[PDB]
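Enquirer: Once you've had a glance at the structure underneath, I'll fire off some questions.
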Amino acid sequence: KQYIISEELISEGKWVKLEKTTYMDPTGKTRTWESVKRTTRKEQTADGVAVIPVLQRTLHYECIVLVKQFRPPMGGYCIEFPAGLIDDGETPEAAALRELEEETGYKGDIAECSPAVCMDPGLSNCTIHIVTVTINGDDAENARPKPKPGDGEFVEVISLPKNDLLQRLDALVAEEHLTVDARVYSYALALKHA
Amino acid sequence: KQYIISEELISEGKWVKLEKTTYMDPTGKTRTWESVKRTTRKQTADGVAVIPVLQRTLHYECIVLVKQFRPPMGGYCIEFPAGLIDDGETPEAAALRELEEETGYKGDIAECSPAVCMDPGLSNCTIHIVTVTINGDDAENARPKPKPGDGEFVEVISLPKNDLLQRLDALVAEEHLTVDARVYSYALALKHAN
Ligand SMILES: Cn1cc(C(N)=O)c([C@@H]2CCCNC2)n1
Ligand SMILES: [Cl-]
Ligand SMILES: [Mg+2]
Ligand SMILES: [Mg+2]
Ligand SMILES: [Mg+2]
Ligand SMILES: [Mg+2]
């Protein structure tokens, strides 16, 4: 029933733009929407990837590997799945493994890869693939993981047991000013609800 | 170590603005970031998203989701019931109201997250994730009456909690819908638990 009629630029930055979207509603009335988009998406199936990295080690409980970074939009530190934008020509899987190694030092193995999912669909067109990766923490390549950050990347690694994820995130929120990412919190809630 | 130095307004709409954020990197070099904010926050957070657990005896437990056309996406999305928090509203209250308006269900609060970030590399947007159970055997929920605001056009899709990720994938495959990142994350963790 509903479809896009027109998209008009309001403001284009180097990385992010604001558009006036005109669309058809299901009464048959025309309406507008203020919409955010990145300037960086080309042929990618999505803007980015986020990695759910399952650290596995004999006689350890499974951990979820997260990252803590300053996020200028938020004006503070956030705890998130490792994530980055997909380079032009790069597959989602390659992007996930690369970003995981850059941000955490770990060399993972692909488990599964989602379809493109929407980040905040009332605000933006931004999409990611959520890629689940296992990390064999018994491999000597994953013994001494060193983050390889790029220019302007400054990432701390935080590994938390899957079997207590939500409480451990709450204990970090209670101990410093920081925000947990919604996808991470969602994942931690479902682990409790199951 | 890192902190905001200043913001430069690029472009303000009615609903959304684009800023250029100047910040101190951890090495003492001054850096810039293009950031999006909503104009509507007072509030604990921008919005709520409701995880509604529909509980009917002798039936599978279901998660209640909404399908809506999203003008920034140019298509239909599958999401948790959700909306912005009114000035004066507590998140719990917003959650119960948004749930009722969007699905017709009347729910009881189970738990409420702290403010969590939606897309922290892009925006400052935050929500409370509010877990709510719906006693589906209760007379008030026998004929759930979804009460839209002006311009809202919401289908209700209840999916069994035990097969959630497979059922979401089936919808994407069959229907050209985008599933929400927090919905997908939650569905993933349901399968990953234990
Ligand atoms: C919103 N945003 C995304 C990017 C990016 N392309 O990684 C940026 C810039 C990149 C150049 C240095 N400062 C940050 N801003
Ligand atoms: Cl529950
Ligand atoms: Mg990143
Ligand atoms: Mg990166
Ligand atoms: Mg809504
Ligand atoms: Mg609503």
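Just so it is clear, chain B uses Swiss-Prot numbers, and the residues here are 14-55, 57-208, in order.
Per the header: X-ray crystallography, 1.5 Å.
Even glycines carry a Cβ here, placed using N, Cα and C.
Got these off Swiss-Prot a minute ago, pasting:
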- B:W28, B:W46, B:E47, B:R51, B:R84, B:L98, B:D133: substrate binding site (BINDING)
- B:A96, B:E116: Mg(2+) 1 binding site (BINDING)
- B:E112, B:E116, B:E166: Mg(2+) 3 binding site (BINDING)
- B:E112: Mg(2+) 2 binding site (BINDING)
- B:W28 to A: Reduces affinity for substrate about 8-fold. Strongly reduced catalytic activity and strongly reduced affinity for substrate; when associated with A-46 (MUTAGEN)
- B:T45 to D: Phosphomimetic mutant; unable to generate ATP in the presence of diphosphate (MUTAGEN)
- B:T45 to A: Impaired phosphorylation; generates ATP in the presence of diphosphate (MUTAGEN)
- B:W46 to A: Reduces affinity for substrate about 6-fold. Strongly reduced catalytic activity and strongly reduced affinity for substrate; when associated with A-28 (MUTAGEN)
- B:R51 to Q: Reduces affinity for substrate about 15-fold and reduces catalytic rate about 17-fold (MUTAGEN)
- B:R84 to Q: Reduces affinity for substrate about 5-fold and reduces catalytic rate 67-fold (MUTAGEN)
- B:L98 to A: Reduces affinity for substrate about 6-fold (MUTAGEN)
- B:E112 to Q: Catalytic inactive mutant for both ADP-sugar pyrophosphatase and nuclear ATP-synthesis activities. Reduces catalytic rate 6300-fold (MUTAGEN)
- B:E116 to Q: Reduces catalytic rate 2000-fold (MUTAGEN)
- B:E166 to Q: Reduces catalytic rate 120-fold (MUTAGEN)
Enquirer: Rounded to a whole angstrom, what is the C-alpha distance between B:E47 (substrate binding site) and B:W28 (mutagenesis position)?
Expert: 17
Enquirer: Quick check: with B:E112, B:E116, B:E166 left out, which same-chain residues have Cβ atoms within 8 Å of the centroid of the Mg(2+) 3 site Cβ atoms?
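Expert: Once B:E112, B:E116, B:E166 are set aside, the remaining close residues are B:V80, B:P95, B:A96, B:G97, B:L113, B:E115, B:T117, B:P160, B:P162, B:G163, B:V168.
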Enquirer: My list of recorded positions is B:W28, B:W46, B:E47, B:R84, B:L98, B:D133; which of them have a Cβ under 8 Å from any chain A Cβ, in sequence order?
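Expert: In terms of proximity to chain A, the recorded positions that count are B:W28, B:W46, B:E47, B:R84, B:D133, given in sequence order.
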Enquirer: Taking the residues B:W28, B:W46, B:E47, B:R51, B:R84, B:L98, B:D133 listed for substrate, what is the greatest CA to CA distance in Å, to the nearest whole number?
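Expert: Binding-site diameter by Cα atoms for substrate: 26 Å.
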Enquirer: Which is it, of B:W28, B:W46: the one of these mutagenesis positions whose Cβ has the most other Cβ atoms within 10 Å?
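Expert: Within the set of mutagenesis positions, the most crowded position is B:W46.
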Enquirer: Looking at the recorded positions listed here (B:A96, B:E116, B:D133), whose Cα lies nearest to that of B:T45 (mutagenesis position)?
Expert: B:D133
Enquirer: Give the number of CB atoms, excluding that of B:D133 (substrate binding site) itself, located within 10 Å of its CB.
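Expert: I count 28 other Cβ atoms within 10 Å of it.
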Enquirer: Determine, using Cα-Cα distances only, which of these mutagenesis positions is closest to B:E166 (mutagenesis position): B:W28, B:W46, B:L98, B:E112, B:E116.
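Expert: Comparing Cα positions, the candidate nearest B:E166 (mutagenesis position) turns out to be B:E116.
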